[PDB]
Amino acid sequence: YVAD
Amino acid sequence: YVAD
Amino acid sequence: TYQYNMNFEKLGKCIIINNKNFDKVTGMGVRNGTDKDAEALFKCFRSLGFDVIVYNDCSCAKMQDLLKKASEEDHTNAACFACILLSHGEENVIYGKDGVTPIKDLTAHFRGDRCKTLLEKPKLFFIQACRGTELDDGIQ
Amino acid sequence: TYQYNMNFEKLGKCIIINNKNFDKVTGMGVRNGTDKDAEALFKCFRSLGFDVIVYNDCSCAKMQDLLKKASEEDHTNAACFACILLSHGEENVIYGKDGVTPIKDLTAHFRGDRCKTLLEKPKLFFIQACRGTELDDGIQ
Amino acid sequence: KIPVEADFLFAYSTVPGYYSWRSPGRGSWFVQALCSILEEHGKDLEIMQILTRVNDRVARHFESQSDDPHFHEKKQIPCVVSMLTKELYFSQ
Amino acid sequence: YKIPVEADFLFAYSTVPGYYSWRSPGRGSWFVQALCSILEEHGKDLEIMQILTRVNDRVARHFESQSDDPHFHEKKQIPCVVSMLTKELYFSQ
């Protein structure tokens, strides 16, 4: 996952 | 009528 | 399933902070009528089944203290928690009689990682105060 | 009654802004997987009956203009309006490939006074972007 | 694992940056509406429904009346913020 | 008579103020995944707030970020809904  |  | 389990001995504690008179220094006037509300709110929430207690003209420290202690109480047999704030306010802050304090600080105490007994249970906050100075003129 | 009136020629416009690519100068990176969302969202809202339009890698000026123009259109025969935002963000702000713009400026275009044809009608905004840097560790 | 920020609900009397109108005689608008909608449906409507009605009740029925032409005939709309994950009913 | 200019607005944020929002480069963001998922299933039969509450719960449960970093490892996310609506909203009938 990755932060937005 | 007043404001808070 | 799709709804909060309301099957508990108690519905929950309802805290009502009613600030009507503020310190001369704060420069905020007297919130007349705030008692008319508090009584109405008291009767209303009591009717739903809340064990409600009312606090009047609280210092910021006071309000912080209360919300903190309450978050530390044991809510294992409560269906939920509810807090009501009646005071002067501005964007993101609420007034104590001595000044102002961040709403986020008053509510943070009830985070899951800080109040297990209320974990997975609704935590309700009702705030009657200002959040700025802009007005709504209306339309049509 | 207690429900928004849905008897209209059409449900309405569904604007989707899909920002995947940004300018190096913003320091933001390619939002991989955003096309997935955009593809999903559109197929989905199309089914509900919306007239969906999809925009890609928009500048801040573009987003503003795009939305303003939309608010200036005639929504008389539409049940409501919906806008979706997929991009990088920070509290109260939303990124454009260009840079940064306040989420409030984008939605203000539809205020009752500024968008008469959408008055008394639901104005919906879905936003997929960050609102800060905090991380929710969780509990239990 | 549960989000520490989950299951919270905030019912603000007004939207961010605006004023809340209180009647020194009848009390504030938000509370008046919230009390009437509650002491009448609180036991049979989900929390969001109740608050929506308070929103409508406040949005309509009320309209300020002050001398200052700039504070004359003003309106107000409450703001509800929800992180709830289930429906809420005050019974059963 | 008149109506507030801020009335009838609804905001569905993937996360609460001050936090991050999670997105899978292959699966797409959690919030959008969940939203679409619930809309496919109940789009025409549930009230908007019902849908969004369900989305909140889905994102709250189902997901948990996996990263090989103490800071980004096993983190949670909760959406945030802001309603100024004055009526119940349904996408049909």
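Note that chain E is numbered according to Swiss-Prot, with residues 212-303 shown in order.
Header says: X-ray crystallography, 2.8 Å.
Note: Cβ is positioned from N, Cα and C throughout, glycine not excepted.
In the three-state DSSP reading, E:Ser239 (mutagenesis position) counts as strand. Cβ neighbours of E:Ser239 (mutagenesis position) (same chain, under 8 Å, six or more residues apart in sequence): E:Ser224, E:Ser231, E:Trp232, E:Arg233. For E:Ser239 to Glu, Swiss-Prot lists a mutagenesis experiment annotated as follows: Mimics phosphorylation; leading to inactivate thiol protease activity.
Under its mutagenesis entries, Swiss-Prot includes E:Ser239 to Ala with the note: Abolished phosphorylation by PAK2; when associated with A-30 and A-173.
Annotation of the mutagenesis experiment E:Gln276 to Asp in Swiss-Prot: In esCasp-7 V4 mutant; promotes specificity toward alternate peptides with VEID, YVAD, WEHD, LETD or LEHD sequence; when associated with 230-V--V-234. For E:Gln276 (mutagenesis position), applying a Cβ distance below 8 Å and a minimum sequence separation of six or more within one chain yields E:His283, E:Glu284.
Taking Cβ-Cβ distances under 8 Å and a sequence gap of 6 or more within the same chain, the neighbours of E:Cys290 (mutagenesis position) are E:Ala222, E:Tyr223, E:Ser224, E:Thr225, E:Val226, E:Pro227. DSSP assigns E:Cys290 (mutagenesis position) to a strand segment in the three-state reduction. The annotation that Swiss-Prot gives for the mutagenesis experiment E:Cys290 to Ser reads: Decreased phosphorylation by PAK2.
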